[PDB]
Amino acid sequence: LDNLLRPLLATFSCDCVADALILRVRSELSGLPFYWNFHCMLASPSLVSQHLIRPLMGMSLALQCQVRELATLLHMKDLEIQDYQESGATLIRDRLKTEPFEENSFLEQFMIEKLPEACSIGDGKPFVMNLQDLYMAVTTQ
Amino acid sequence: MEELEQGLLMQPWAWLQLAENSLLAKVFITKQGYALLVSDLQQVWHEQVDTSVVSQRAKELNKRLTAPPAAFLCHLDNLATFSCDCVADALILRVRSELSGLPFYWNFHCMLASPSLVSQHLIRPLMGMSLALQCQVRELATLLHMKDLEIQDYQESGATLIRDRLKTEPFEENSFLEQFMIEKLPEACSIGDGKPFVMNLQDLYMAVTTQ
Amino acid sequence: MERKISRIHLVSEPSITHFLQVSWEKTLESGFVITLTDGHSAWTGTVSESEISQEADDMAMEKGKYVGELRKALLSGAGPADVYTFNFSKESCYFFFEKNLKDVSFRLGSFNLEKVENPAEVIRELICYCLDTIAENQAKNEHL
C-alpha cells in the first residue's frame, strides 16, 4: 500500500455511504490481484482544526509577512535606483526601467486583475504543488 | 434569510475579548434577522435568527424592555461584556450591553457549525487566501527580479552608489524563504488569539469570499 | 410618609398633560400608592416590595439601580438624557410606562388602575398641598 501510494501522491474508486467515505484499491501484489477498502468516517473538528484551519491560517499570516518583507525589500531597491539616477549621475539602456513600488496600488492591480484565478480552489491540485513545504513547516512550528 | 447567509459569507471576522478567552466572530445583521459564525480556533459555531426569534428571546431575556426586533438588531450591529458556556455543543454566547441607558441581554444559541459552512466560511477562503498570497509573493519576487535587472544595468556601466547604506543584495527567492523560515516563521505563523488574523487579513478574506 | 406629584403625557393623549401622584414611605422600593389624573378625571392603584425585587431581577439589574429608574420615571428624577412615556386605557384602566431611546419606546412597567369616584376632591387636596409646598421653599430662599 505504501509503495503503491508514494509515487502516486493500479486503479481507485470512491464511494460514499451516509457520512462515511470508502476508498477502494484495485492493484496487484505479486502478479496476483490485490484489493483493499479504506473505511473513513467524517474527521472530527479537532483534526480539521489541526490539519486544515490552523495551519492554513498560519500560512496566510506567514505569507502576509512574506509580502510585507518583500515590499520593504522592493522599496529598498527603489531608494537604490533613485540614488543612481537622482545623484549617482547615470542612465541605463531604458528598456528595463521599473515603476516605483507602492503596495496599495500593487494590491489593487492584483485584486482586480489576478485574484479571480489566484484564489481558485479548483481540484486542490495547485495547493498541493505550491504550498506544501510551507504547510509542513507551519505544522512543525 | 437566504440574503442573511449571503451577507454572512462576505462579512469579515471581528475579534472578541471574553474574560475567559477570546473569540472570532463574523456576523451579518439586517432588520430581517441575523446570521453569525463564531470560532475559538479549535471549534466553530453557527446561528441564524429571524425577527420572530428576536422578539420572543428578547422578551424572555429582557421581560418589560419592549422594542421592535429591528431596533435590537440595530444595536447588536453597533456591538459590551461577553461570557460563554459550551453546554453540550451549544456555545451559548451571553452578551451584556448598554442600550437606552439600560443593561441588555442577548444569548446566542450557537450549535456546532456544519462541515459545509466550515468549508465555505473558513477552509476554502483560507486556502484561496494562501494561494492568492503566494501569487502576491510571486509577483513581488518578479518585481524584485525586475528591479535587479534594472540595478545591474547601472552596476554594468558606471553608476557608483553615493549613500553607503542604500545597498541591496541581489534578490533570490529560495534564500529569502530560508531566512524567513528560521527568523520570521515562528512568530508570523503563530495563531495566538486570532487578533493577527482580524488585524491584517480581512480585506483578502472579503475579496476571496466574493470571488 | 412622602408623596410626589409629577407631570406626564399619555401616548393615547398628546396635548393633555396628565399628573401622576406617587405616595410612599421614604423608600419607593418598599411599594407605593399611585394616582393618575388629567384635570377632568382620576384613577388610582398600588405596587409592593417583592414585585419591585422580582421586576429588577426580571431585567437582571441591581435593586437600588432599578429603583433609580423608578425614581426617575415616577418622581420626575429624569436626568438630562432621560425621556419617559406613559400609556393608559381609562376604560380597562391598564397603565404601562416606558423610556424612549434606540428610536424606541421601552416599557419599564404596568399597573391595574381603578377609576376614582370623587375626582374633583382628590384634585382639590392635590393642588392645595402644592400652593403650600411652593410657599415653604420660598421662605427658606428669601433668607439666603
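We're sticking with Swiss-Prot numbering for chain B, so the shown stretch reads 1-79, 93-224, in order.
Per deposition record, electron microscopy, 8.9 Å.
Cβ coordinates are placed from backbone N, Cα and C, and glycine is handled just like the others.
Secondary structure from DSSP puts B:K26 (mutagenesis position) in a beta strand. With a cut-off of 8 Å between CB atoms and residues at least 6 apart in sequence, the same chain places B:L8, B:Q11, B:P12, B:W13, B:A14, B:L36, B:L37, B:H134 near B:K26 (mutagenesis position), listed in sequence order. Quoted from Swiss-Prot, the note on mutagenesis experiment B:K26 to A is: Abolished ability to participate in V(D)J recombination.
In Swiss-Prot, the entry for mutagenesis B:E111 to K states: Does not affect interaction with XRCC4. The structure shown retains the original residue. Counting only same-chain residues at least 6 apart in sequence, those with a Cβ under 8 Å from the Cβ of B:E111 (mutagenesis position) are B:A93, B:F117.
For the recorded site, B:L115 (mutagenesis position), the DSSP three-state label reads strand. Here the residue is the original one, but Swiss-Prot notes a mutagenesis experiment at this spot, B:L115 to D: Impaired ability to repair double-strand breaks (DSBs). Abolished ability to bridge DNA. Abolished ability to participate in V(D)J recombination. Abolished interaction with XRCC4.
Quoted from Swiss-Prot, the note attached to the mutagenesis of B:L179 to A states: Impaired ability to repair double-strand breaks (DSBs). Does not affect interaction with XRCC4. Within the same chain, no residue at least 6 positions away from B:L179 (mutagenesis position) has a Cβ under 8 Å from its Cβ. In the three-state DSSP assignment, the secondary structure recorded for B:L179 (mutagenesis position) is coil.
Less than 8 angstroms from the CB of B:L115 (mutagenesis position) sit B:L65, each of them six or more residues away in the same chain. Taking 8 Å as the upper bound (exclusive) on CB-CB distance to chain C, the mutagenesis positions B:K26, B:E111, B:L115, B:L179 give B:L115 in sequence order. Checking the mutagenesis positions B:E111, B:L115, B:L179 against chain A with a Cβ-Cβ cut-off of under 8 Å leaves B:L179.
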